[PDB]
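Colleague: Mind looking over this structure? Questions follow.
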There are 2 protein chains.
Amino acid sequence: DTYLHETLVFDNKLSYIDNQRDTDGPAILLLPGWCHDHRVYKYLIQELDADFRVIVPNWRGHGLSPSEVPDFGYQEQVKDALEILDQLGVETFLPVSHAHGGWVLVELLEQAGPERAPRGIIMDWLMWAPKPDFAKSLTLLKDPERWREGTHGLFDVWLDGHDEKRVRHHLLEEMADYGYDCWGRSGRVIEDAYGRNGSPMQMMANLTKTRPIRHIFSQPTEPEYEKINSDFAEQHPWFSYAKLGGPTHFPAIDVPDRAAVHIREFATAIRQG
Amino acid sequence: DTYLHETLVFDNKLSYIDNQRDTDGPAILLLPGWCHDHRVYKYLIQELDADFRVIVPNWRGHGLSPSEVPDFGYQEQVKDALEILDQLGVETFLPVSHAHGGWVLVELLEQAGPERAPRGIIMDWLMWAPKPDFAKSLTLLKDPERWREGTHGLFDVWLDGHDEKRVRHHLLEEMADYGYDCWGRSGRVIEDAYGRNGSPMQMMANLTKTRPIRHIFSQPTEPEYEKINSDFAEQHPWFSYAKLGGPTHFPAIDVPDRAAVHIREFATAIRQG
Ligand SMILES: Cc1cc(=O)c2ccccc2[nH]1
Ligand SMILES: Cc1cc(=O)c2ccccc2[nH]1
Ligand code: NA
């Protein structure tokens, strides 16, 4: 929280982490998903603080004081992220997303191009089109009468029967101040993203300039899900994955050391040409 | 449609009008706005055909067969337009834009400089930051559930209670094949353009090399809008305007003779040193 800043981004005052580390590029851009903020990355920032410049933008209506804002999508998140990087004078960066931060990361690869964003790490991001249970969850979040029932079902899936203190603290304390305006929006945007782009996999395959992307995930834990990642990886030389074997949907929190080594590896690859 | 061509522009096959008129410069570059094409200029091309070389580039995913393309902005439109001018071996040109074609025209003045692009004509282009009605329209266009409602509200404003046959034909027939991918994009880019640059007026004032620019418009029709143009013109010797008193947002269609004389005047000024 030493590193927490505010700046005007077009019409919106956005909070963002920036450790202002004077070191060789690329900068690490940690991308929150929906209805949480930089706090998800507090442990991963500890892993990276000393060796890298670390930037964590918070979305419109996101941060330590969540607020009602006009409707926006992953395109707006991309412009917001770049506008912060333009203000900070950051050129080359390695974007790292959690879950539906991924929609922002892939579009940011498309819009920034392969000189500015040569690689991407996507963390715990449902690679297939929505299964019935997840589809239902999106429907609940959009429902003004059942949005909290939506979050409760998703919390259950994300903790996956683990009494994981740090991740429980994130869901129940650090995301407590987020209301229907955010959760409803997340349901609409993610449902729309899947409907329009088909899947994260279809979207990455569809990039104008394919680049090295790694998916590091703990869940879903079933072999069928490992197989779709293995099947995509076999088909696409630029695509790789690592199953982190962490307890929850939030490897940034519950295996921050493991998330860090994959990021350092990609950051190192970028420095080596 | 004698003059309709196709060419590879970086990664995209773009259609463009070129009458290949062998005459003295400058070439007249008619710039379409968002989610229409060269058809908007069919009557203005008739006015200019005999006396000038006339070039009308169509944007990525724009033309007689609209298509889904990766997200691009006014910067990409500028590079596309220049790449076509480079391929055609056109040196000096007079750019003429309709509505949010203007973002392309002003950036094209910046990038081409005052030797290559000594003047610009901007047609019916909202000079002020978005008013509530237009802001709402941008919000609707971006909405995948209400984008068509967005276009319908804009059609209403643009026809302004006129049974204008040619302009009705343009909106309802010649723009009929344009879907959410374009209209959604137009909303995001125009909202971004205003948010980034403030207004067309702020953007023109901010040019590295200020040059003669005329705004010719029919709407908005209210004296307050004439005043902001009069106020900008008083402040900037290079800036002028003419109220065309055409029924609609499309003076290229409903007063093509009037658009033509202002273009000829500027083209003549350029030939006279
Ligand atoms: C923080 C976070 C993680 C998720 O997987 C998610 C999924 C749907 C909606 C909102 C979401 N928010
Ligand atoms: C043809 C055309 C004129 C406009 O004033 C406009 C405004 C917003 C979006 C798209 C647009 N398209
Ligand atoms: Na591979």
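Here chain B follows Swiss-Prot for its numbers: 3-275, in order, are the residues you see.
According to its header, this structure was worked out by X-ray crystallography, 2.0 Å.
Positions of Cβ are set from backbone N, Cα and C atoms, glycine also.
Checked Swiss-Prot, it gives:
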type: MUTAGEN; residues: B:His38 to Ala; note: Strongly reduced affinity for substrate. Reduced enzyme activity
type: MUTAGEN; residues: B:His102 to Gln; note: Reduces enzyme activity by about half
type: MUTAGEN; residues: B:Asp126 to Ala; note: Strongly reduced enzyme activity
type: MUTAGEN; residues: B:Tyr196 to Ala, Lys or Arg; note: Strongly reduced affinity for substrate. Strongly reduced enzyme activity
type: ACT_SITE; residues: B:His251; note: active site, proton donor/acceptor
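Each of the listed features needs to be described in terms of its position in the shown structure.
Modeller: Within the same chain, the residues at least 6 positions away from B:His38 (mutagenesis position) whose Cβ sits under 8 Å from its Cβ are B:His64, B:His172, B:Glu176, B:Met177, B:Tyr180, listed in sequence order.
If you draw a 10 Å sphere around the CB of B:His102 (mutagenesis position), it holds 23 other CB atoms from the protein chains shown.
For B:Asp126 (mutagenesis position), applying a Cβ distance below 8 Å and a minimum sequence separation of six or more within one chain yields B:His100, B:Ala101, B:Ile218, B:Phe219, B:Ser220, B:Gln221, B:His251, B:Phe252, B:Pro253.
Cβ neighbours within 10 Å of B:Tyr196 (mutagenesis position), excluding its own Cβ and spanning all shown chains: 24.
B:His251 (active site, proton donor/acceptor) falls within neither a helix nor a strand when secondary structure is assigned with DSSP, and so counts as coil.
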Colleague: If the criterion is a C-beta within less than 6 angstroms of any ligand 2 atom, which of the mutagenesis positions B:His38, B:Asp126, B:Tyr196 pass it? List them in sequence order.
Modeller: B:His38
Colleague: Could you state the CA-to-CA distance between B:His102 (mutagenesis position) and B:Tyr196 (mutagenesis position) to the nearest Å?
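Modeller: Computed Cα spacing between B:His102 (mutagenesis position) and B:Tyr196 (mutagenesis position) is 10 Å.
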Colleague: Any idea what DSSP makes of B:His102 (mutagenesis position), helix, strand or coil?
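Modeller: Assignment for B:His102 (mutagenesis position) reads helix.
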Colleague: Within 10 Å of the Cβ of B:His251 (active site, proton donor/acceptor), how many other Cβ atoms are there?
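Modeller: I count 28 other Cβ atoms within 10 Å of it.
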